[PDB]
Amino acid sequence: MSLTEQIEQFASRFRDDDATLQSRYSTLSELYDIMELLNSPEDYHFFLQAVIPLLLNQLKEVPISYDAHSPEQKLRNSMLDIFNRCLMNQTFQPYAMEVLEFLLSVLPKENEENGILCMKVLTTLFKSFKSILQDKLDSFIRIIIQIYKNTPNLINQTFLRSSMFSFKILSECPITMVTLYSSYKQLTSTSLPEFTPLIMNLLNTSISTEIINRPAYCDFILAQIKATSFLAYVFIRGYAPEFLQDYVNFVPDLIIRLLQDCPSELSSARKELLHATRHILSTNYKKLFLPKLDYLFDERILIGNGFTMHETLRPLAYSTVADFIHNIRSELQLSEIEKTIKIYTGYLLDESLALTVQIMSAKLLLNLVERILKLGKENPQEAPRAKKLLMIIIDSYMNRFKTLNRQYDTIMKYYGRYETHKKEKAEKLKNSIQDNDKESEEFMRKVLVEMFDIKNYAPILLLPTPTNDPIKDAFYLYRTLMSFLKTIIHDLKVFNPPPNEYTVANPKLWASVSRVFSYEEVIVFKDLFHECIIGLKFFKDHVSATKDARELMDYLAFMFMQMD
Amino acid sequence: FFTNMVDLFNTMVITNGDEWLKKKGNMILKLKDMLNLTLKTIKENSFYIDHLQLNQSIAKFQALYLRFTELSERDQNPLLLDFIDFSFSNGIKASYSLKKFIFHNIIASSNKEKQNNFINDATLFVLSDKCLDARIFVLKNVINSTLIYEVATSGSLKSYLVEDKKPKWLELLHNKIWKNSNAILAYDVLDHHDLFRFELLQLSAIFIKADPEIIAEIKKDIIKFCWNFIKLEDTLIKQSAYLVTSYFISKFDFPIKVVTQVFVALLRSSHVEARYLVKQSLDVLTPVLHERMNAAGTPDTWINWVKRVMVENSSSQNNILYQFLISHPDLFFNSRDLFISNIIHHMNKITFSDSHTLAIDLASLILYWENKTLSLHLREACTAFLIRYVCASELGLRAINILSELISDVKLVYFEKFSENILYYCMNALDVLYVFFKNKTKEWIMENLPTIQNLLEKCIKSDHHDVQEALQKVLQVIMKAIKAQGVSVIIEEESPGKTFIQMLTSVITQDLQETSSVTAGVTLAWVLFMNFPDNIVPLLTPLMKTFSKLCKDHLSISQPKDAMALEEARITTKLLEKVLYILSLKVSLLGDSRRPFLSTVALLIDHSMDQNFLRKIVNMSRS
């Protein structure tokens, strides 16, 4: 049935849908019963020349009346998602001349399903353009411009759903961008309601909810914000072909504003909002003026609105903020460095999120130790204040090891499962069809504590239990953090007090190893040695030691050689 | 000053066995006001914040506070007062210092019954707005932790309530459950942590999954509470509410209309973040939906709903959730057939990534339907998919086994097109092992002998300058092909193939200059000797020649024990040496070739070898 044989399946239904209330299976369900999935390398055109007049006569009727609850909306959406399912390699203009007349009719109206063809039919004409060029690039692109001119009327009538994701980008764009600049600037740099400046009088700071009950509808802000996040996502692509002008300092305040008023009732828009933020911050010159205008203080947990979907957007947002902070590394004075290690040590010691984010936070503190050393080498007056910072971050390393060791026996329970789920998954592999080890002998011999575990018994699990190797993750964490600790403890040798007070006969031995510490620093060093000795129980058998335990013992020995 | 006061009090309690106060607790409250005052002083004046010594002092203060709290007669108020103490600041929990005390709080079976009292003023701490949302979230931690600890390592709510004796907090939970009306004032009152509503949802899920039969007057409040969560706009709360209402309507109190509504709401518009939730929800809901839909005969529309939603989002990524919806239960199927063409087209479109393990579980579904019986074009469609997948490259061996069972229930030579060419040769060899074995199953492989002869002529002459795995894996299909009951009643059709492969062994044994030509002759001579008693008996002296070459480069690997690199290409020579032993030994019809062969055998006993074939040659001397 991959031929013309489908036509006699609806040759009796070749006539139009008369009495469209109960005729919901006659003509519209031709791509729905069986004739939608069969193979068609060059089998479409045996019936594709019958679909276009049939669907054309379907689209001649069924007018723009949207308010009635489906006397005709069913077949309307049926031909709508017929138009997306069809893939063609020929006769593109018979498709194109019969779709524009409806999208040129729903310019100012968007309420009660008023013209939701457009975000599908413009994408299908984009797909047919990307198959082969139809030299029609100045006709269909004007309708979205008139949408943009209608948006002042749309904001004045509300005292939306543009969906511009592929609507202006065609991967070549041999056109102007100034009209695109004006259509972006007519809605970006405006107060999106007339009430957002008057909620900043209570800023002493941040708004969790979008608006405190000022708009009665409360669904226009949701759609308008969604569309604003769409456009804030889509103007990033423009930066690479040509430099954007006429405004350069207007993006950071709108970024902070859109991060402040994303709704807590949805979580999809924050994904591409943070994606647009990291696509801005992946550049070279845009990431310089942005930390000044946010002041690195609106880059906190305000970006998680509603605490039931700020658990999947955690690693993305933390990785983008840390990547940008590692990218600047020169604008930072000591106060911003204190403020960022104070939050990233908390990200490291947070048990609720993944291991990779904790490793990334430890890597960020290791990247900041060079800026701390250089800033302390600049002015010696704050040279104690830098040195105590180097006793904060390694203290968090000592805490992280401690957070592993208390889970020790619990980890062992999962390791027991990681034996059995491996042991029953390697003895099902010896059932292979291979030979030369059985037919050879056949031919020859024929002639002759549940504390962390309580989270895993919740009735709403929300995530499957992991089956990865816990000892491999423990060895990864121990090796990475002990290499970082060796680096920072060796780098602490530049903050020694001058040896004239101790008046040693050999100051050439000083400023290399011998130094001083306070009481609350040698307590941290004692607990570090204690936790590193305890942590060698993960790497036993389960001068006769394993290789990973021997490597960690070399790290622990070399870590304490450069201490005083 | 705070560190000095804390370690002075810690020294005064260390020098005695127990509290110097003798569990009085008046200087400890003075230390609590000391901590609040130094936190306010460090928050107003911005001089030097978040030190090492501040954190160590707070750790010591929590240690002595929780040391006093486990050493008193009224443990119920100062624990919640400690939760008040760090409402504004100071961490979210003392990790394995406060939670260790709470894990002591969860005593097994509540013999003392202090914990039941704790749960009482705990839920009074929850309902009263005497603190911010973070400490009520820690109250979620303690309450739900002792509840699911009594659920897990005991009977499910068998010790707390026995004949409605001392509930003592469930009526407070009734007062809590009744306030849910008007969206539990979520819009009216601003709460910024959504862990509270998830706490309440999980608490209802504890009561539903634990024991819904001893309680019967609470159930309407339970279902209206878990149904008010449906009408929200978030996704994970919505699917958790779907999960808990499917828990309830799988337990008992079954309605007729809305179970299909929650079913079609479950299997429609489910994105990536809530896949495990809808997996658990469908795996709980559908075995009772099957048995309560079939209470009346003709309603079987719950397959038609899956068909409608499967053809709705056609050829997209969200269909895969339905593709392994029908794979986790299977006994509620083999009643439809358009499913088969649907999943065959889906696996043929998804094979060309990393979701290959999905598609095999599609095919493993189909065979499970076929053995359930004990179309036509779809047979050759799925076998062409299986052959193309196994020659496109664990789970490929599962594809091998499933095609081997499926053939016996394309059948033309397609492998003429089969660097990665040697890998395609090996996968083609593994395919032709069984696809020649599973057709014409009366030892009837003679009609296609010229076609398969020209197919395998480009790989029986393989090992001239390339790897050994091609011959070592085509050996099995040659061993299957050259057993055709001999040529004594049939026409000489296998006989030209036998003469051709024996002259190939001849011309490859005339090449003795490298260690690649010596393998083909001994392998094909061994399969001819295994599958036929007659072999090249006038041409047995090149086997002696290659045996002597094997001895004289065993002399080259005598003074080293092993190779540093390329270790396999010595033990495979030892393996084909064990081949050539029995091959030149089991026939004793040699001419003048017996004495140099026996002198090489004595030389093999002479120098240092491995025991595993020295025992083979002493068994051969025993024969």
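Residue numbering for chain A follows Swiss-Prot; the residues present correspond to positions 1-159, 214-258, 279-522, 558-651, 673-694, in that order.
Going by what the header records, the deposited coordinates were determined by electron microscopy, 3.4 Å.
Any Cβ shown, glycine's included, is placed from N, Cα and C.
Annotation of the mutagenesis experiment A:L241 to S in Swiss-Prot: In TRA1-2; when associated with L-604; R-2733; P-3145; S-3222 and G-3302. Defects in its ability to interact with acidic activators. In the three-state DSSP assignment, the secondary structure recorded for A:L241 (mutagenesis position) is coil. Close to A:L241 (mutagenesis position) in the fold, though at least 6 residues off in sequence, lie A:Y148, A:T151, A:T302, A:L305, each with a CB less than 8 Å from its CB.
In sequence order, A:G450, A:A457, A:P458, A:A460, A:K461, A:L464, A:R624 are the residues near A:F604 (mutagenesis position), counting only same-chain partners six or more apart with C-beta under 8 A. Following the DSSP three-state reduction, the secondary structure of A:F604 (mutagenesis position) is helix. Here the residue is the original one, while Swiss-Prot reports the published mutagenesis A:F604 to L with the comment In TRA1-2; when associated with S-241; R-2733; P-3145; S-3222 and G-3302. Defects in its ability to interact with acidic activators.
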